[PDB]
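**Student:** Can you read through this structure? Questions will come right after.
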Amino acid sequence: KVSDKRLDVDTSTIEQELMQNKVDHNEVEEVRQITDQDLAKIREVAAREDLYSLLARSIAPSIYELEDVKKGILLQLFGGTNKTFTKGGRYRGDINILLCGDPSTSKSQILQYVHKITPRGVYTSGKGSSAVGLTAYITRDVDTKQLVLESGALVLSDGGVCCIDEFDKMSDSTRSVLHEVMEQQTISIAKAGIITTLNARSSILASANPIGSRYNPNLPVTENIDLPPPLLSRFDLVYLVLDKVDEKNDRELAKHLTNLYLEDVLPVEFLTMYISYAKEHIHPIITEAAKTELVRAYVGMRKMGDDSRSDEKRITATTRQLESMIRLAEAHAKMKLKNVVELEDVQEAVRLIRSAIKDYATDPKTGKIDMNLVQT
DNA sequence: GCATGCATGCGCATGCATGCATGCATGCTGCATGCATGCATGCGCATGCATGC
């Protein structure tokens, strides 16, 4: 139940299976062994000055793309801190990302690469899924000829990543089931034979196609994506991938691609090992200096566009954005092996949230993007 | 161009013509008993012949 090239399962979800294995004396090993030379290497690299760039660079070493896009995948892999209350009530740290933008980009490869690095996952198309196919169903076993219950797409993705491609092409009936999985990370089934609540602790990675040929900078974002504006606010990060014609970016991309048809970064093994180590041992906790900045940032974000709320030009800010900042600060702290979330983490989180939506080039009144200011 | 109702396939649940073994009981039938009958047998007695005297 291990592989060098894939990540280790989340121990936060299998606590009692570990206890049962010891009571049953089965030596099936779930997590991998770490020698001390390799653990010394871990801190030797974790001390490096350019850790953040190096990690972002080694995520997908064959996708010439902005490092902001890759950093989101890197922080999605680490995940937020899972918190358990002793009076019932669970808070989880799963990150949800949307990749909107023109076609003819490398969004598709990101989803495939993330499918193949995460231990548990399922790949779904837009107009190829049903509610029954995502939740559960009853089937006839050709061996015993009786009726048994079988798991669905989202329940099989418990403690992993689920990749939904062409999210905008999906029916309102099928989009209905995702609300509960994005709110409470559960599913409630009341069908003939089963009345129970299931655990779906999964990360959502979705890509959407813009209306018409290309993204139109002259129109607002709410008019370019066929998705209700209220649904757009449930995602932690929204990535606008825009295409601009610029001669030195094109030159670099062409050389990059042609170099692959001939005959520093961290190899796959070391990357996965580092991520598993961090996800396994350390646990970050927030401080007051971070709380001040979090509250200030949320108030500042809400105060913006207070007048531009009746008209759906920009995406209105809600409490889920506050929770997104919390989650991203905790993930950035987990990277670099700290147990303390300082002010740098919150500043980086807010920087990333604004940079994803391209808020450094938007007219706050007409929701339009100046492409002369969108630099590669 | 937007809103609407119809007809087209999914996705459940139930009934239904085929088909074959098992335990109980039916229904016949081969077997054992009893008996009538008529032909042959194993027998002792009376007659007629042959052999002395």
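Note that chain A carries Swiss-Prot numbering, so the residues on display, from first to last, are 468-730, 740-852.
The header says electron microscopy, 2.8 Å.
Any Cβ shown, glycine's included, is placed from N, Cα and C.
Copying in the features that Swiss-Prot gives for the protein in this structure:
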BINDING   A:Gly568, A:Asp569, A:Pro570, A:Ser571, A:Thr572, A:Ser573, A:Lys574, A:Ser575  ATP binding site
DOMAIN    A:518-725  domain 'MCM'
MUTAGEN   A:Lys574 to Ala  Loss of MCM2-7 complex helicase activity
**Student:** Distance between A:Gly568 (ATP binding site) and A:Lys574 (mutagenesis position) at the Cα atoms, whole Å?
**Tutor:** 9
**Student:** According to DSSP, folded down to helix, strand and coil, what is A:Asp569 (ATP binding site)?
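**Tutor:** Assignment for A:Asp569 (ATP binding site) reads coil.
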**Student:** According to DSSP, which of helix, strand or coil covers A:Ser575 (ATP binding site)?
**Tutor:** helix
**Student:** Other residues near the ATP site, CB within 8 A of the CB centroid of A:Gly568, A:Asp569, A:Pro570, A:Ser571, A:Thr572, A:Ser573, A:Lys574, A:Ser575?
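**Tutor:** Everything else in range on the chain: A:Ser674, A:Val708.
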**Student:** Give me the non-local Cβ neighbours of A:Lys574 (mutagenesis position): same chain, 6+ apart in sequence, Cβ-Cβ under 8 Å, ordered along the sequence.
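**Tutor:** Set apart from A:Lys574 (mutagenesis position) by at least 6 residues yet with Cβ under 8 Å, we have A:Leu566, A:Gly568, A:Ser674, A:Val708.
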**Student:** Out of these binding-site residues, A:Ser571, A:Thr572, A:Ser573, A:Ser575, which one has the fewest other C-beta atoms within 10 Å of its own C-beta?
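**Tutor:** Among the binding-site residues A:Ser571, A:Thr572, A:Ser573, A:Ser575, the sparsest Cβ neighbourhood within 10 Å belongs to A:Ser571.
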**Student:** Identify, among the binding-site residues A:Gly568, A:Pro570, the residue whose Cβ has the fewest other Cβ atoms within 10 Å in this structure.
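**Tutor:** Least crowded of the binding-site residues A:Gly568, A:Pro570, by Cβ count within 10 Å, is A:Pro570.
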**Student:** Using Cβ-Cβ distances, find the residues under 8 Å from A:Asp569 (ATP binding site) that belong to the same chain and are at least 6 apart in sequence, listing them in sequence order.
**Tutor:** A:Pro677, A:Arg681, A:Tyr682, A:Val708, A:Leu709, A:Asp710
